[PDB]
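Below is one structure, written out as structure tokens; comments come after it.
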Amino acid sequence: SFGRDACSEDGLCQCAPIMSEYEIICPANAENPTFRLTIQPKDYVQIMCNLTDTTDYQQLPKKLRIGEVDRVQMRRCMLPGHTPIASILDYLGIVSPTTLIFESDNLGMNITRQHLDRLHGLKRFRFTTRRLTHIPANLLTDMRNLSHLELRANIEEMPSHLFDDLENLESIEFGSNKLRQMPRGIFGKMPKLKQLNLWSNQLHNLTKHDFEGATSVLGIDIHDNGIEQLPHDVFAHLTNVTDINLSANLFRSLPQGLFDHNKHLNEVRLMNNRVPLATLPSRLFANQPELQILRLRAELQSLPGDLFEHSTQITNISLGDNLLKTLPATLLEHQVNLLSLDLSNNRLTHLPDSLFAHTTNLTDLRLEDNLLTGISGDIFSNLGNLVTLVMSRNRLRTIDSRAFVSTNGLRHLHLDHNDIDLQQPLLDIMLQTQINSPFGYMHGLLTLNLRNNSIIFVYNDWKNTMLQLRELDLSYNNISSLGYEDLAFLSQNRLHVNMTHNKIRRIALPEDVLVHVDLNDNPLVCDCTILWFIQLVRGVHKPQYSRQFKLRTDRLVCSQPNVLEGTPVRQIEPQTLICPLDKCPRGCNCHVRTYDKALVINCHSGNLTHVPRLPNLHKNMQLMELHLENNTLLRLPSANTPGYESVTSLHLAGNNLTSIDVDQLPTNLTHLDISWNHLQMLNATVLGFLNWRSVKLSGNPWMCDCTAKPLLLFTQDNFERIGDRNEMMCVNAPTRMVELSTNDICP
Amino acid sequence: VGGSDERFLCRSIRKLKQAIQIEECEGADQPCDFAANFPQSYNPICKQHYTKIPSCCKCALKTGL
Amino acid sequence: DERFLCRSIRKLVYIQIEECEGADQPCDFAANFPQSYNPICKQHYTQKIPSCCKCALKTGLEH
Ligand SMILES: *[C@@H]1O[C@H](CO)[C@@H](O[C@@H]2O[C@H](CO)[C@@H](O[C@@H]3O[C@H](CO)[C@@H](O)[C@H](O[C@@H]4O[C@H](CO)[C@@H](O)[C@H](O[C@H]5O[C@H](CO)[C@@H](O)[C@H](O)[C@@H]5O)[C@@H]4O)[C@@H]3O)[C@H](O)[C@H]2NC(C)=O)[C@H](O)[C@H]1NC(C)=O
Ligand SMILES: *[C@@H]1O[C@H](CO)[C@@H](O[C@@H]2O[C@H](CO)[C@@H](O[C@@H]3O[C@H](CO)[C@@H](O)[C@H](O)[C@@H]3O)[C@H](O)[C@H]2NC(C)=O)[C@H](O)[C@H]1NC(C)=O
Ligand SMILES: *[C@@H]1O[C@H](CO)[C@@H](O[C@@H]2O[C@H](CO)[C@@H](O)[C@H](O)[C@H]2NC(C)=O)[C@H](O)[C@H]1NC(C)=O
Ligand SMILES: *[C@@H]1O[C@H](CO)[C@@H](O[C@@H]2O[C@H](CO)[C@@H](O)[C@H](O)[C@H]2NC(C)=O)[C@H](O)[C@H]1NC(C)=O
Ligand SMILES: *[C@@H]1O[C@H](CO)[C@@H](O[C@@H]2O[C@H](CO)[C@@H](O)[C@H](O)[C@H]2NC(C)=O)[C@H](O)[C@H]1NC(C)=O
Ligand SMILES: *[C@@H]1O[C@H](CO)[C@@H](O[C@@H]2O[C@H](CO)[C@@H](O)[C@H](O)[C@H]2NC(C)=O)[C@H](O)[C@H]1NC(C)=O
Ligand SMILES: *[C@@H]1O[C@H](CO)[C@@H](O[C@@H]2O[C@H](CO)[C@@H](O)[C@H](O)[C@H]2NC(C)=O)[C@H](O)[C@H]1NC(C)=O
Ligand SMILES: *[C@@H]1O[C@H](CO)[C@@H](O)[C@H](O)[C@H]1NC(C)=O
Ligand SMILES: *[C@@H]1O[C@H](CO)[C@@H](O)[C@H](O)[C@H]1NC(C)=O
Ligand SMILES: *[C@@H]1O[C@H](CO)[C@@H](O)[C@H](O)[C@H]1NC(C)=O
Ligand SMILES: *[C@@H]1O[C@H](CO)[C@@H](O)[C@H](O)[C@H]1NC(C)=O
Ligand SMILES: *[C@@H]1O[C@H](CO)[C@@H](O)[C@H](O)[C@H]1NC(C)=O
């Protein structure tokens, strides 16, 4: 009827096919156009107006031919004077609409029956306006096909003779009007009426008489209606009612037997009561053969055990957001088919161990945001079907061992934000004791969430018994140290463990022969103890197990020492990782880097004539760096001096040594920086000893004569060993020694 | 099907080298529709969302995520 | 300090795009709505760029 072809055509109003529809704009060049038709052929057509006087309808597109359409929607339109709206629909070429929606705040007048001539065939009509406007009761005349009605014009009261020809009306929507009273004698004219939405009115004092003849009615909504209290028979004529809604009201109490005559109930909802409703009367939902869904939120303080007595059909219950301190034990005795209890946000401190005794089919339980304090052993000993469970943000401290033995149906377990520690003594931990958390029996478990607790150990069961585990959250606990066994998760199922923000101050990884583990934000100390970890962090170390887990470490930062502090783990270099040796000589700071097994001794005080007593080298260590730079030594100790005897490196630059015996040098020596000393001559026995040995020799008063001849040949060939050959000087005038021959010195 | 109309909480106006289809809040900070059952605290208000350029208009409750 | 009836996930790929999570699935607080209305989250577009994800209270002409 109307497609892309008509769209392209000029110059009337411009059309432009967008998405799958067409956005016609009249006029074609107007900023704020008079009309903005939006046509989606066969389906609907929205007419968006912007009119001053009613005479603007001329600028409508001429000869449009939209053909058949199910839904017509008019927004911001002038009521068309003394002209049927169906005229405008004819002008645009629309044929047989099923729905007309009139929704404006610029009407120009009041709605009249004449507007609705030729739209008697309608099935759905909606009229909405926030103007002050009166609606005539002769408006819906000859509307035999109207099945859905909705009017919203701040309607203060509606006279019965409106619904005269509405014989086929099944559903009524009059929310956000001002109805102060239910129209009498109306259900007789509408024998097929099923939905009766009367929310957001003023329907205060309703009464048993107000529903006489409404045995056709299934759903009645009266929420947001200031209702302070209801007569115990208000619904007594509503015999086959299935959906009530008493929400947003003002109940302080309810009469017993309130639903006694309506044993076809399928869902009652009393949500968000604008004032505190202490409790529900006895047997309020008892003896209800079809009752399923329920929603209660009125800041309830307590409940009767017989509240759901014999109502063995209930499937969902929302008792969330109340003030329940506890529950009676029998409350769910008969609720065999219950599927989802939800006691979120209460002051629940304990739930009688027999509460979920019979609730054999229970699947989702929610208990988060209460003052629960521990899981007993019988409380869940029947919930083999319970698939996912929440107790987040309570004060759980004591999960019984026998607690989770029968819950083989569980997959998602959230006990985050509690005070659970699993009571583990730290000494069984250090001694790698194979012991299980009470979650042990749940092999097929998928989600564990112990965030913001006080776990101090990665328990045995979560690595080897839970192979299906996909989601593990141990962030914000109190784990102080990891070992390579704390990263051994036997899960072939995309496991992502979160260990952020704990107390992990060290990570003991060894050199040895798919699970993601976040380790960001930790009090890691960066001493020699965490050596292999840093190598592993970079490409360096990859000791077998490494490839079977994938560490996230991008925000792991050294807390101590103050040198490396503030710096990430991939950045640092393993020679900084030193562990202070306390034994060490006075005036000398010492440390050990396990990067090269090197015992370093820094005695850079500047006041030593002797080499101070040196601590022995471990039979594991390999390097010993006696750093005695810029002092005033005099002589060196023997090679047999203990501690000293294991030295590999001897950094004595800037000292006072005048002669070096070949016995004053250590067996394990490999470096020998005797730069800047008092040495004038080195015997030929020393030079044989220096056969790899890096050596430094410059800055000494070298007496170059015939007795220096050996040394002069040493330098001349041992180029690699001596870093400062070109800097070695003579004192017989001074000239560089590398400017000398073995004959300038030797006749 | 027939009369398969869907009702949004916030009314808005979908309008248009190349033009761009946007959606813009009919009113600024108008209360949301069907918002009678949300708690007294949530105070539902209509908000304007962008993509800078308008994209759609959503109702916005005041609570936790 | 806000929550919307339909959880979505805005993005930034080449233009900023908001996108439904659970489209065609019930909205949040799907019980806080008047009775004839069925809350179901809709994926809205612009220009095919997912621009928005809002809750459409849909009224069938059946009970
Ligand atoms: C009464 O209580 C019972 C039990 O507590 C409730 O039943 C449960 O209803 C749930 C409906 O949401 C249902 O959970 C589903 O399981 C399905 C798997 O079998 C999922 O597909 C389903 O949808 C998900 O929705 C997510 C957003 O919330 C989203 O991640 C995702 O959506 C994508 O997928 C859909 C296809 O399904 C796409 O169309 C979409 O575009 C997205 O890409 C995902 O699908 C949800 O996870 C439980 O299984 C039901 N419990 C059972 C069967 O035991 C009743 O609903 C309660 N009744 C009332 C009135 O409250
Ligand atoms: C495990 O849980 C922790 C909880 O602390 C998660 O930490 C957070 O991860 C997100 C990832 O995007 C970080 O957000 C980003 O931060 C960077 C740096 O400031 C910023 O540029 C990004 O725009 C984004 O905001 C967040 O900082 C980080 N920490 C906290 C305290 O939230 C972690 O991602 C979880 N890991 C896994 C694998 O589940
Ligand atoms: C719709 O009809 C009503 C009649 O009930 C009109 O009401 C008038 O309201 C004004 C206030 O602005 C009063 O001064 C008049 O006295 C009312 N009329 C009568 C007969 O009492 C209302 O104005 C009409 N709305 C239109 C035409 O848009
Ligand atoms: C609506 O409720 C009435 C309640 O009386 C149902 O009436 C049935 O038929 C006669 C009354 O004409 C009673 O004697 C029967 O006992 C009722 N049957 C029952 C209660 O099962 C009537 O059937 C209901 N309507 C619908 C559509 O269910
Ligand atoms: C789960 O719910 C089913 C119903 O779907 C229960 O089955 C019935 O349980 C009642 C309990 O008294 C018995 O009277 C019926 O004979 C049972 N019928 C059938 C067909 O099983 C079931 O008992 C519940 N529990 C479990 C573990 O499935
Ligand atoms: C960890 O959980 C605790 C509570 O389990 C949070 O601490 C606060 O607890 C008091 C009540 O005991 C309340 O003020 C709030 O529940 C919490 N304060 C807040 C949220 O500011 C604590 O905030 C949680 N921390 C983390 C990182 O999850
Ligand atoms: C160690 O050797 C240094 C040479 O670098 C000596 O320092 C000088 O000694 C002479 C002789 O007493 C003084 O005249 C200079 O003033 C000193 N210069 C300085 C201290 O910078 C130092 O005295 C020697 N020390 C020992 C204990 O032998
Ligand atoms: C309608 O036109 C008027 C003209 O002043 C303008 O102010 C208004 O914004 C327009 N409305 C729409 C919805 O385009
Ligand atoms: C109602 O619909 C019938 C078709 O079933 C049709 O004849 C006409 O459009 C309507 N009749 C009325 C409203 O009397
Ligand atoms: C109807 O309810 C209102 C609520 O305050 C009350 O004041 C009034 O007395 C009630 N009317 C009858 C007849 O009970
Ligand atoms: C946290 O770790 C410390 C380590 O000093 C330990 O003593 C304590 O028991 C753990 N738990 C709490 C709640 O402090
Ligand atoms: C110099 O070395 C001696 C050796 O025992 C030590 O006592 C002294 O503290 C050192 N100097 C300084 C300034 O510490």
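One is the number of the first residue shown, and numbering goes on along the chain from there.
How was it done? The header gives X-ray crystallography, 3.3 Å.
Cβ atoms here come from the backbone N, Cα and C positions, even for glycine.
One mutagenesis experiment catalogued in Swiss-Prot, B:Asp33 to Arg (Swiss-Prot position 275), is accompanied by this note: Strongly reduced signaling. Non-local contacts of B:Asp33 (mutagenesis position) by the CB criterion (under 8 A, 6+ apart in sequence, same chain) comprise B:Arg7, B:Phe8, B:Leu9, B:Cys10, B:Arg11, B:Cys59. DSSP assigns B:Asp33 (mutagenesis position) to coil, not to a helix or a strand.
B:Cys56 (mutagenesis position) falls within a strand when secondary structure is assigned with DSSP. What Swiss-Prot says about the mutagenesis result for B:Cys56 to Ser or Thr (Swiss-Prot position 318) is this: Reduced phenotypic rescue of a mutant.
Residues within less than 8 Å, Cβ to Cβ, of B:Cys56 (mutagenesis position) and separated from it by at least 6 positions along the same chain comprise B:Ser12, B:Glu23, B:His49. Think of the gap as 22 residues with no coordinates, bounded by B:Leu16 and B:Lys17; the Cα atoms of those bounding residues are 13 Å apart. Think of the gap as 20 residues with no coordinates, bounded by B:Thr51 and B:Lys52; the Cα atoms of those bounding residues are 6 Å apart.
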